[PDB]
Amino acid sequence: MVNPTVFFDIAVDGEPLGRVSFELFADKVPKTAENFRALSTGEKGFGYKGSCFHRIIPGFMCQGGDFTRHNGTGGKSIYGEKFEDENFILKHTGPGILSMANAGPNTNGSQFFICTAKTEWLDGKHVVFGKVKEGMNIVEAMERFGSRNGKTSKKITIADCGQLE
Amino acid sequence: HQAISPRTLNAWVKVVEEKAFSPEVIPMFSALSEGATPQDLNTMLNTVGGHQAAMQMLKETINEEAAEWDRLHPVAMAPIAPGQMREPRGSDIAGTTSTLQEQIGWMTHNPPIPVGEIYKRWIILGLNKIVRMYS
């Protein structure tokens, strides 16, 4: 297929929670899609396996992908530099949208978030690049570990992750 | 919030016209600027007509301080959580890229980020630069 599918197996303090898979819209945002797909397979020799969802805000989103510092201040893309906002064609239309976290325009690295609500006000500020396929219930479970400021109550980790097909 | 008054301004105008850039301008500025928002601080400064060279010296200090502020305050990762206000940048504190209710929120958030007091300190350092050149 043109759009790849990635899976994350989530664990909570080491205990298996379940699997979430995503469709990556390579047909609309190929550079952003390929970054997350390669970080998910580990093929560049670094990536998401073992990293954690460091910031989870109930009724808003789950954020992860800082596999270098584990707290939001790190992350790195496969391109050897942060990379531009590819486009803002796709919108934040409800739960399960997969979008890039950033520190302002054209600062994409490896951090991402999974929407657990409609967050339309993010349109034009975060590049949407995928959506949850299977496992939204697992995302909903993960939300229960967050707090209003995003601190998690248990270690929510990507125990394994890769490409399906 | 009430935007500064023509009355306070008239006073700062009379101060700068008489005392030029003698040391006395500084304590005066501080008194007339009590509790000002960044917008109010810029309205006071904009009221100064002439003294273009000195006004550019102030601007250079404000730009330098604002960039220092950015350097020492890295932006948090977005997206911002609901309800929460983003952290001010240098240009927000100086009033170029922020609104008035943002200034108010910061000044009235918990605890405050007192963007008016901060900007006022930068202005003061710029007024010190001017006073040392002219007097």
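Note that Cβ sites are derived from N, Cα and C of the backbone, with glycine treated the same way.
According to Swiss-Prot, the domain 'PPIase cyclophilin-type' annotation covers A:7-163, on the basis of sequence analysis. In Swiss-Prot, a mutagenesis experiment is listed as A:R69 to A, annotated with the note No effect on peptidyl-prolyl cis-trans isomerase activity. Reduced interaction with BSG/CD147 and ability to induce leukocyte chemotaxis. Quoted from Swiss-Prot, the note attached to the mutagenesis of A:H70 to A states: No effect on peptidyl-prolyl cis-trans isomerase activity. Reduced interaction with BSG/CD147 and ability to induce leukocyte chemotaxis. The note that Swiss-Prot attaches to the published mutagenesis A:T107 to A is: No effect on peptidyl-prolyl cis-trans isomerase activity. Reduced interaction with BSG/CD147 and ability to induce leukocyte chemotaxis. Under the heading of mutagenesis, Swiss-Prot lists A:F113 to A and annotates it as follows: Reduced ability to stimulate MAPK/ERK phosphorylation. Under mutagenesis, Swiss-Prot gives A:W121 to F with this note: 75-fold decrease of sensitivity to CsA. Quoted from Swiss-Prot for the published mutagenesis A:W121 to E: Loss of peptidyl-prolyl cis-trans isomerase activity. For A:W121 to A, Swiss-Prot lists a mutagenesis experiment annotated as follows: 200-fold decrease of sensitivity to CsA. Reduced ability to stimulate MAPK/ERK phosphorylation. Here Swiss-Prot notes a mutagenesis experiment, A:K125 to Q, with the remark: Acetylation-mimetic mutant; no effect on its interaction with TARDBP. While the structure shown retains the original residue, Swiss-Prot records the mutagenesis experiment A:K125 to R with this note: Loss of acetylation and interaction with TARDBP. A:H126 to A appears in Swiss-Prot as a published mutagenesis result, with the remark: Loss of peptidyl-prolyl cis-trans isomerase activity and interaction with HCV NS5A. Loss of ability to stimulate MAPK/ERK phosphorylation.
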A:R69 (mutagenesis position) and A:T107 (mutagenesis position), distance between Cα atoms, whole Å: 17
Subset of mutagenesis positions A:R69, A:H70, A:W121 within reach of chain B (CB-CB under 8 A): none
When distances run from the Cα of A:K125 (mutagenesis position) to each of the mutagenesis positions A:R69, A:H70, A:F113, the nearest one: A:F113
Which listed residue (A:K125, A:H126) has most other Cβ within 10 Å, given these are mutagenesis positions: A:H126
Site with most surrounding Cβ atoms, counting all protein chains shown within 10 Å, from the mutagenesis positions A:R69, A:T107: A:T107
A:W121 (mutagenesis position): tally of other CB atoms within 10 A of its CB: 11
Distance from A:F113 (mutagenesis position) back to A:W121 (mutagenesis position), taken between C-alpha atoms, in Å: 15
Between A:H126 (mutagenesis position) and A:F113 (mutagenesis position): CA-CA distance (Å): 10
Among A:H70, A:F113, the most crowded of the mutagenesis positions [Cβ within 10 Å]: A:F113
Helix, strand or coil at A:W121 (mutagenesis position) [DSSP, three-state]: helix
